[PDB]
Amino acid sequence: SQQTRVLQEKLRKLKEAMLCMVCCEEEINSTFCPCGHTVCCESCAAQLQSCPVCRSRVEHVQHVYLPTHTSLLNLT
Amino acid sequence: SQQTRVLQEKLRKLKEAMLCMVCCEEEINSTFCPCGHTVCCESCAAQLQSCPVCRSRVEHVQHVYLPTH
Ligand SMILES: O=C(N[C@H]1CCCNC1)c1ccccc1
Ligand SMILES: [Zn+2]
Ligand SMILES: [Zn+2]
Ligand SMILES: [Zn+2]
Ligand SMILES: [Zn+2]
């Protein structure tokens, strides 16, 4: 039905919001510290000197284990 | 249709996975450091001396700003 199409769109958008803002391919699993922005996968977070969202200096990156993780890279 | 019910269940489970594992009421927005388990809201994370997933000592809590918030 049309309701099925609406729910499919909601699911798609929620899943897309969990993807890295730089490569758009890998799940977000890294936090820039101390600002807290959690918007990148490990590879894209590795070489940024400043946060791509707020421009704060990145002192270090903290890996995050989220219950929503489903990709092979985060389960293996 | 039956697919509407299946999609409602998938959406409910994904939304539930974003809720605090302790209180089940607030969105996850905190990481236990250094282990990295990100499973609580700030109020439950403040009250735990040990990670509720791996039992490692919590040295400090890092707030996380997620695009899904
Ligand atoms: O009351 C709040 N949190 C509680 C609700 C019940 C579950 N444990 C946390 C709350 C959260 C954010 C800002 C202000 C108040
Ligand atoms: Zn990436
Ligand atoms: Zn930032
Ligand atoms: Zn909580
Ligand atoms: Zn832990």
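Just so you know, the numbers here start at 1 and follow the chain as drawn.
Quick check of the header: X-ray crystallography, 1.5 Å.
Each residue, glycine too, has its Cβ placed from N, Cα and C.
Straight from Swiss-Prot, the features:
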MUTAGEN   B:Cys20 to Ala (Swiss-Prot position 387)  Abolishes ubiquitin ligase activity
MUTAGEN   B:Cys20 to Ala (Swiss-Prot position 387)  Abolishes autoubiquitination
MUTAGEN   B:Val22 to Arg (Swiss-Prot position 389)  Inhibits LDLR degradation
MUTAGEN   B:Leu48 to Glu (Swiss-Prot position 415)  Inhibits LDLR degradation
Exercise. B:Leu48 (mutagenesis position) to B:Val22 (mutagenesis position): how many Å between their Cα atoms?
Worked result: 10
Exercise. If you draw a 10 Å sphere on the Cβ of B:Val22 (mutagenesis position), how many other Cβ atoms land inside?
Worked result: 16
Seminar exercise, completed: Candidates B:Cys20, B:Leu48 (mutagenesis positions); min other-Cβ count within 10 Å returns B:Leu48
For this session: Anything from the mutagenesis positions B:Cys20, B:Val22, B:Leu48 with its Cβ under 6 A from ligand 4? List those in sequence order.
Result: B:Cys20, B:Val22
